[PDB]
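Peer 1: Mind having a look at this structure? Questions to follow.
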Amino acid sequence: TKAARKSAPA
Amino acid sequence: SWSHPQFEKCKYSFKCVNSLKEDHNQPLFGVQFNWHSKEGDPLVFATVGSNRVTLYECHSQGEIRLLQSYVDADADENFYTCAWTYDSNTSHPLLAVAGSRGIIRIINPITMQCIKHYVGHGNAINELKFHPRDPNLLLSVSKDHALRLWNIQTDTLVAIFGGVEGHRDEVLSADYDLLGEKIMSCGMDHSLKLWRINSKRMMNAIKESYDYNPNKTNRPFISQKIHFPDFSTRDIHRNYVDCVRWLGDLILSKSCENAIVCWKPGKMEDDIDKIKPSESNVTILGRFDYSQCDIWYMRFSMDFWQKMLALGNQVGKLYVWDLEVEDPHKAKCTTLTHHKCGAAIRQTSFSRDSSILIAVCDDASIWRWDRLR
Amino acid sequence: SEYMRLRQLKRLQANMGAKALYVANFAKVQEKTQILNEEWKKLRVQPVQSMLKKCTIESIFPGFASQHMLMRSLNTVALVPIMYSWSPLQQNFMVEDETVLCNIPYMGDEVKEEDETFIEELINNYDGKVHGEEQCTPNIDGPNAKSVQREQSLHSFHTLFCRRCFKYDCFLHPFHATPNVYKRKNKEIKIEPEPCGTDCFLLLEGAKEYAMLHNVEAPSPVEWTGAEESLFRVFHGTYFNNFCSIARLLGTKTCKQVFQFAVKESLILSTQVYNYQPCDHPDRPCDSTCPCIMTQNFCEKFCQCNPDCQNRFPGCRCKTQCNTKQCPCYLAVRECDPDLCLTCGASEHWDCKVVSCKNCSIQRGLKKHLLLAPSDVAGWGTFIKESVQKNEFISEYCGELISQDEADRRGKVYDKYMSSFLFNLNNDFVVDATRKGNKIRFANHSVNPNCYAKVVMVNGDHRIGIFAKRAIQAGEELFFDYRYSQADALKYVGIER
Amino acid sequence: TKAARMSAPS
Amino acid sequence: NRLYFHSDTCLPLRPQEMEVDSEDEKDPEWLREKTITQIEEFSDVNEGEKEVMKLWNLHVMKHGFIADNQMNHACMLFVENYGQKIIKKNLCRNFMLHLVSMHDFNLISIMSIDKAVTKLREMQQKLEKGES
Ligand SMILES: C[S@@+](CC[C@H](N)C(=O)[O-])C[C@H]1O[C@@H](n2cnc3c(N)ncnc32)[C@H](O)[C@@H]1O
Ligand SMILES: [Zn+2]
Ligand SMILES: [Zn+2]
Ligand SMILES: [Zn+2]
Ligand SMILES: [Zn+2]
Ligand SMILES: [Zn+2]
Ligand SMILES: [Zn+2]
Ligand SMILES: [Zn+2]
Ligand SMILES: [Zn+2]
């Protein structure tokens, strides 16, 4: 479902 | 952190002796100790981040001294990886660096200048690795879905690994086995692929790359285009595989699912060198459970003797496992934390003697952990 | 009921073997690292010493003062454009639709609801399927050969051979679920006039009469191996009662022996284009129900209809180069058939340098030498090595042949990443030069281009040809009109030099 | 659903 | 007037390399390995049929035969080139089956089968003479 992110959001 | 209760703490212990912070304040994506440093010479490591590649010297009482500092003329360059090697003939240590642009640069720190440069990769370079027995053979994985093996002595492209049965998406990491006979690669396509470089085709290609003389010929160096791996699996992880290292004949690999898996191609009994490229089986020996490592591009590392494994997570925690165990499920762990360290740890590096552990973060900080005698 | 102990027993068996393996492997690890460590002690690499714009490295631990160093600039390097891995192809490679999405394409770490929606609709095109989401006839040449029927001995060849490509398990065409393809149309029925002939079957009393009757005798004792028997049934179906030749082909049996075995065996038992698929309705002729008539295509040499069928394209009697509307094949947007066009020279010149019929270029792969270099407009471009005249064939646009659904599934992420290699071939297929293709794939879009595309029917296959729109000088970059919508042209291929 | 494709004059 | 590049390795082109085309090749090596491994995947096809099919496929790929009229020549050309390997790999019976299948497919005549088998035997005796 969700795509993996390389870095944290804020 | 797993199904096998470990009551005893890890035999190795560390304490934080220093923390530096680079002025650019951008993520430090790579850190390597120069394991080619002569015995007795000071421990030297390098860090890549933003468009910079700076070198450091380790001293007693936790002092880290700034040796060298480089910057790319190109502002839009973002370095991700680095690899140490030495020039066989002159005995100068060289540092290879690469990042978003997809260019490998060889820096000669003895002469303070960028000697070689290789442009060919179609996109960013996610990992650079030198052959453990041939210091001129450099391996580069890439966002273009390919691996390239370069002969830096003759500036030739020995082979391209990729194509018909190569990675469908970015190649995040790769590692040569102990004596550099094979490479295990991994990527966004959730898969781990084996590539043998001791094959007649590859051995001959390496031999030929050394014989190539542009001055004495009209034709270009024919690179091997290897489309078919010697094994491939997708049954270890269920997400982007961002880190892979050989534990001799077994594989240690991680995705962004809070575990390092210790597996092997084929059934339990099956020998690595008797593995048919059609092999549909894999065997799990063990797991290394941890927490909060949900982002991809987080690399673990081992020492020279492969006695200990280190990994940083997205909240600044560092885990060190003692691999010298009987059951891989019972590896003891020492978890290093610091009240001022809370940034994502991108990569770790042990000195060749294993006395110092360095960890680089997303806030341009460096952390120095000294192993207790 | 209590399966728990047998499942736990297998867990216990595994755990013991795993520790034994891990320990033995760690010994090998220590042995190979000692070898590497020994090679290290032999070398004496020089230690790195200390050293525009400055850099400041601040320590967070008290007692360590901030450090400054004047930054060494790294020389500028020549940058080459972006390009993901691809494989060379000179003819279209057919590819089955994917069931499970390989992995989620990475596209940043930002908080976009529209981007999270895109990932949901991408998964839905595969139907929630994303990786990670919640008997054989024995060999006749071998020692284990059986006595088998002709139909059974030839089954793999008949099944796997492509009549069109001339190759087994071709990468272009799907399997001909009709057996009339491997049914000989013109039977070669013969009987030798004079004996071969010391052991000829014609010397046997009343044998020639029997031979003419199929299309008494005498006994004379032979031991047939299963392989000899099977080879006989195979040759008998093609040679018939020409026992002189069947014996010669067996080699291991005499003409009389072969004949005597044959007797023994006889006392046993409008804008849109549609894809072309050969017709095979063995009783009804080519009418409104024939697939060829339905899809508005001609019946071909591959069709199983009666040879004197009106739907069949007849080729040409041209004595020209077939490069003008004066040639029927050219007029019909077809390349000359090497087995029908017998006057123009399309049927020959296989080893010649100049071909007499200029309507053969695609099938013969007579493409020009293309050069790859960074484009003056966008990314990488295709440059022509040598000067070409107007309407001269340059190259076929080759690639993976995919369905329209597969094209939209792939195209979904292609358009998000702002780069596409999809090229519509017909109503059934899309040519996708993304993963496999040739140098003409780098041709850029121009509203005023120097090249044009044309989908031509080439020997029962639609093929995209790229021709010169005008005369092109050597070294020129090639451009063609992509024919995107008015909106898509500005969105993806907007740059005009 | 329909993704962009290059096209030839039919 | 500009710097060209190799399409395989994205590396540049020295002036002396412009006379050869990397894509002047009908049968790329990956394509050849692809047919060999696809033929090998067939569980229902025996060892002898598989080996013949692989050889034949590599032969038509190398030459690029496109017309039915080329099939008599293609069969003879096959015996001439791959014939030594057919005898060596013990495949004559499966080759004859391939020939008969081509006849069933209406691509070759009985003269073609006779000619091809005569050449195969003539070159079998030639090898035999040398292995003595
Ligand atoms: C078939 S590829 C052409 C080769 C491509 N330029 C490359 O470097 O890989 C088509 C894609 O290239 C880009 N492109 C092609 N022609 C263009 C143009 N005239 N202006 C801008 N981008 C263009 C767009 O991304 C388009 O979808
Ligand atoms: Zn076919
Ligand atoms: Zn006879
Ligand atoms: Zn019909
Ligand atoms: Zn018809
Ligand atoms: Zn028809
Ligand atoms: Zn004509
Ligand atoms: Zn014609
Ligand atoms: Zn013609």
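Chain C is numbered as in Swiss-Prot, which gives 21-71, 80-162, 272-352, 425-429, 431-479, 515-742 for the residues shown.
According to its header, this structure was worked out by X-ray crystallography, 3.0 Å.
Yeah, the Cβs are placed from backbone N, Cα and C, and that goes for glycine too.
Got these off Swiss-Prot a minute ago, pasting:
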type	residues	note
DOMAIN	C:613-728	domain 'SET'
MUTAGEN	C:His690 to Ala	Loss of methyltransferase activity
Peer 1: Taking C:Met71 and C:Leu80 as the residues either side of an unmodelled run of 8, what is the Cα-Cα distance to the nearest Å?
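Peer 2: End-to-end across the missing region, Cα to Cα: 13 Å.
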Peer 1: Near the Cβ of C:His690 (mutagenesis position), how many other Cβ atoms are there if near means within 10 Å?
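Peer 2: Around the Cβ of C:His690 (mutagenesis position), 20 other Cβ atoms lie within 10 Å.
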Peer 1: Rounded to a whole angstrom, give the Cα distance between C:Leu479 and C:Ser515, which sit at either end of 35 unmodelled residues.
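Peer 2: Each end of the gap has a Cα atom, and these are 54 Å apart.
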Peer 1: Mind checking how the domain 'SET' (C:613-728) divides into helix, strand and coil residues in DSSP?
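Peer 2: Summed over the domain 'SET' (C:613-728), the classes give 17 helix, 46 strand, 53 coil.
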Peer 1: Express as a whole number of angstrom the distance that separates the Cα of C:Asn352 and the Cα of C:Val425 across the 72-residue gap.
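Peer 2: It comes out to 19 Å between the two Cα positions.
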Peer 1: Between C:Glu162 and C:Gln272 this deposited model leaves 109 residues unbuilt; compute the CA-CA distance across that break and give it in Å as an integer.
Peer 2: 36
